[PDB]
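Novice: One structure, as structure tokens, below. Some questions next.
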Amino acid sequence: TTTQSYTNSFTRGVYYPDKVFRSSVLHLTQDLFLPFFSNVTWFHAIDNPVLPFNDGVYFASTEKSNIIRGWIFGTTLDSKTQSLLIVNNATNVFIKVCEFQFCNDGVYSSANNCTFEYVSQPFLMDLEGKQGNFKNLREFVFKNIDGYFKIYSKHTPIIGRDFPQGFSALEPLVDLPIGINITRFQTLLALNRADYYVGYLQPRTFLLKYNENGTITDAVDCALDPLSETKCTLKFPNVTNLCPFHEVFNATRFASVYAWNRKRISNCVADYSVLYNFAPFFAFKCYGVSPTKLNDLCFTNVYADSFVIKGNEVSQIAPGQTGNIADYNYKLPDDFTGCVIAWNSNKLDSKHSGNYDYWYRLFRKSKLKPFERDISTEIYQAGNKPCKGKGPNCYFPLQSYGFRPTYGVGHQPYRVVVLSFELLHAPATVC
Ligand SMILES: *[C@@H]1O[C@H](CO)[C@@H](O[C@@H]2O[C@H](CO)[C@@H](O)[C@H](O)[C@@H]2O)[C@H](O)[C@H]1NC(C)=O
Ligand SMILES: *[C@@H]1O[C@H](CO)[C@@H](O)[C@H](O)[C@H]1NC(C)=O
Ligand SMILES: *[C@@H]1O[C@H](CO)[C@@H](O)[C@H](O)[C@H]1NC(C)=O
Ligand SMILES: *[C@@H]1O[C@H](CO)[C@@H](O)[C@H](O)[C@H]1NC(C)=O
Ligand SMILES: *[C@@H]1O[C@H](CO)[C@@H](O)[C@H](O)[C@H]1NC(C)=O
Ligand SMILES: *[C@@H]1O[C@H](CO)[C@@H](O)[C@H](O)[C@H]1NC(C)=O
Ligand SMILES: *[C@@H]1O[C@H](CO)[C@@H](O)[C@H](O)[C@H]1NC(C)=O
């Protein structure tokens, strides 16, 4: 079973917003943070309630050695939507993104459209002074800002008070881009023959005091108390491996725009001159960076979203645009920093007697959020009758991009690959 008693969080759950060292400074940040004094649910164990996930979750736990392994994320937690899994097995982790089926207790039996996994050093550290009284308190913070699942942690012992209220910062451990939809949240247990602290983050403005050593000593909220609000107001590397752009441009089944195959590029040397050779460029509209000055810049990560679309939709693809593709199929974010590449390909998307392999979505319940995929076949509703049967007033969502060797250029196949560069203060992986 379990219990759902409520307690107070006090001044707890503040993590270094960036990776920028600061000294004798009173830097003010706006991001997701756990509100000061803000209602954290303390649970027990002796079944395992699936907790809602929104705007990140603050998770703390006090245990003897180990009874909590990891966490599960995703939506509907079934074999119809991709899901996460972060079990800290033994002295390592097991992070992965896969459409997990079920276990109802080997935590999954899914080996389908999965892979896309990330392993790393274990997130569980325990030390004892020859005695078990050293009940170290493990605090974690997770968030899913436009994917890029972020994870923060900090282990601190000498827990003489239930949920110490003293200040404690949180250091990041790993930042892997899952790029999925997360709404639910669940936790794993262990075996044997008082923990589960859970708080939710909300968008707040924090004012943080930084020590000369960079350690965050004190922080004050700016939306909690009149005094707090007033106080707030007054306050290239050793790489030679050429990037796989070759395959990116030498693929044969650049997917349809309804499933934009995103390709992450890292640990490589990006000489775009090869990118200039596998494509008589018809459109090289770069927004965040000048294409001439691309060989003197270092990007922490590069994303190569590849999809073939029609001619007008090439002009459609741009930051802040409109159309049946820019709303329901692929929406580039407004502050895009990257390049779009669209050369012609009427030799691989054509044949006599025709071809209709490709696809696109004219019918979605809402607009597509920036960099989000929506692969699903649901009949669009009309009137007040939910169909899923197909016909008038009952429409299938995606209609075909049937390509043939003889259309006008406005209808001719256009191979589009869009590069999303990362120009932000962080370890440079691509140069
Ligand atoms: C910031 O860094 C200083 C230089 O390392 C710290 O001073 C030291 O403190 C350690 C023990 O904490 C001593 O062993 C050493 O001799 C020296 O005095 C200083 O404490 C630290 N300030 C912090 C962590 O707030
Ligand atoms: C906060 O916790 C108190 C004590 O259990 C409870 O009465 C109150 O309703 C909680 N507020 C919210 C919004 O959860
Ligand atoms: C946990 O599972 C991962 C799966 O890749 C494995 O690499 C790791 O070695 C395991 N943990 C251990 C044995 O410490
Ligand atoms: C994987 O997804 C494709 C469509 O994207 C679907 O046809 C296929 O059945 C899926 N496989 C599984 C079971 O994950
Ligand atoms: C994440 O989950 C919801 C429900 O599954 C889904 O509609 C959407 O992709 C995400 N949330 C919203 C409303 O943006
Ligand atoms: C490259 O190797 C040299 C020699 O070992 C080392 O000093 C340097 O720090 C390395 N650079 C990077 C970015 O790893
Ligand atoms: C792909 O094939 C070879 C490399 O295998 C290359 O010469 C050719 O230009 C490539 N074609 C395109 C369109 O990228």
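Going from the start of the chain as shown, residues are counted 1 onward.
Heads up, header says this was done by electron microscopy, 3.7 Å.
Backbone N, Cα and C define each Cβ position, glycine as well.
I grabbed these lines from Swiss-Prot:
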VARIANT   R69 to I (Swiss-Prot position 102)  In strain: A23.1
VARIANT   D105 to Y (Swiss-Prot position 138)  In strain: Gamma/P.1
VARIANT   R253 to T (Swiss-Prot position 346)  In strain: Omicron/BQ.1.1, Omicron/XBB.1.5, Omicron/EG.5.1
MUTAGEN   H425 to P (Swiss-Prot position 519)  Increased resistance to human covalescent sera neutralization
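Any idea what these are sitting next to in the structure?
Specialist: Taking a C-beta cut-off of under 8 angstroms and a sequence separation of 6 or more, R69 (variant position) has the following same-chain neighbours: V87, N88, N89, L188, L189, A190.
Its Cβ taken as reference, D105 (variant position) is surrounded by 5 other Cβ atoms within 10 Å in the chains shown.
In sequence order, no residues are near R253 (variant position), counting only same-chain partners six or more apart with C-beta under 8 A. In the three-state DSSP scheme, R253 (variant position) is classed as coil.
In the three-state DSSP reading, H425 (mutagenesis position) counts as coil. Sequence-distant contacts of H425 (mutagenesis position), defined by Cβ-Cβ distance under 8 angstroms and a gap of at least six in the same chain, are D18, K19, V20.
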Novice: Given 9 unmodelled residues, what's the whole-number Å distance between the CA of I46 and the CA of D47?
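Specialist: Taking the Cα of each end residue, the distance is 9 Å.
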